[PDB]
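Enquirer: Provided herewith is a single structure, encoded as structure tokens, for subsequent inquiry.
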Amino acid sequence: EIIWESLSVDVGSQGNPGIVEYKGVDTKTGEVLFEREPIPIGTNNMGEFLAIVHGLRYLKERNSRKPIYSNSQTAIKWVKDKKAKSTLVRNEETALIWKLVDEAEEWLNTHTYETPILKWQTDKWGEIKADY
RNA sequence: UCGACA
DNA sequence: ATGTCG
Ligand SMILES: [Mg+2]
Ligand SMILES: [Mg+2]
């Protein structure tokens, strides 16, 4: 039932809102495929959203049909909607993450993909493989 | 009034 | 504790 031939993504933070990073790993091997440099201020859900969209772009660039696992129901909805409905304040500290979010939404509105975005079933399978 | 994803 | 949706 775990689709091993997949990319798993996860966010990591220090505080929330606080410093956010994310990474994508091969679900089978645990090899780290991408890891975003820490963003100074962001939310968990923004980060989880950026991680999925980063995965889509990564797989589309590489002509891969693998699905993406996320454990974030929110992020999965935001990607489906092409809209990150975050209520993080806008200021000079949050301008970088909000610009990345806006750019990700714009990517979603300008590209197609068939990548299935699947919910990692933590209750049954343990932590997602990209966890921090 | 919670419940749930983390 | 906090960000989010059902
Ligand atoms: Mg996650
Ligand atoms: Mg995690």
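Residue numbering for chain A follows Swiss-Prot, covering 62-193 in order.
The backbone N, Cα and C atoms fix where each Cβ goes, and this holds for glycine too.
Swiss-Prot lists A:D71, A:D192 with the feature Mg(2+) 1 binding site. In Swiss-Prot, a published mutagenesis experiment is listed as A:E109 to Q, annotated Loss of activity. Quoted from Swiss-Prot, the note on the mutagenesis of A:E188 to A is: Strongly reduces activity. Here Swiss-Prot notes a mutagenesis experiment, A:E188 to Q, with the remark: No effect. Here the residue is the original one, while Swiss-Prot reports the published mutagenesis A:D192 to N with the comment Strongly reduced activity with manganese. Loss of activity with magnesium.
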Enquirer: So among the mutagenesis positions A:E109, A:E188, who's got the most Cβ atoms within 10 Å?
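Expert: Counting Cβ neighbours within 10 Å, the top one is A:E109.
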Enquirer: Counting only other Cβ atoms and using a 10 Å cut-off, which of the recorded positions A:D71, A:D192 scores lowest?
Expert: A:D192
Enquirer: If the criterion is a C-beta within less than 6 angstroms of any ligand 2 atom, which of the recorded positions A:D71, A:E109, A:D192 pass it? List them in sequence order.
Expert: A:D71, A:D192
Enquirer: Please report the Cα separation of A:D192 (mutagenesis position) and A:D71 (Mg(2+) 1 binding site) in Å, rounded to an integer.
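Expert: Between the alpha carbons of A:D192 (mutagenesis position) and A:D71 (Mg(2+) 1 binding site) there are 6 Å.
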Enquirer: Using DSSP and three states only, what is A:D192 (mutagenesis position)?
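Expert: Where A:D192 (mutagenesis position) sits, the three-state DSSP reduction gives coil.
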Enquirer: What's the CA-CA gap between A:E109 (mutagenesis position) and A:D71 (Mg(2+) 1 binding site) in angstrom, rounded?
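Expert: Here the two Cα atoms lie 6 Å apart.
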Enquirer: So which mutagenesis positions out of A:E109, A:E188, A:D192 are up against ligand 1, CB under 6 A?
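Expert: Within range of ligand 1: A:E109.
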Enquirer: Between the Cα atoms of A:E188 (mutagenesis position) and A:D71 (Mg(2+) 1 binding site), find the distance and write it as a whole number of Å.
Expert: 10
Enquirer: According to DSSP, collapsed to three classes, what secondary structure does A:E109 (mutagenesis position) have?
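Expert: Helix, per DSSP.
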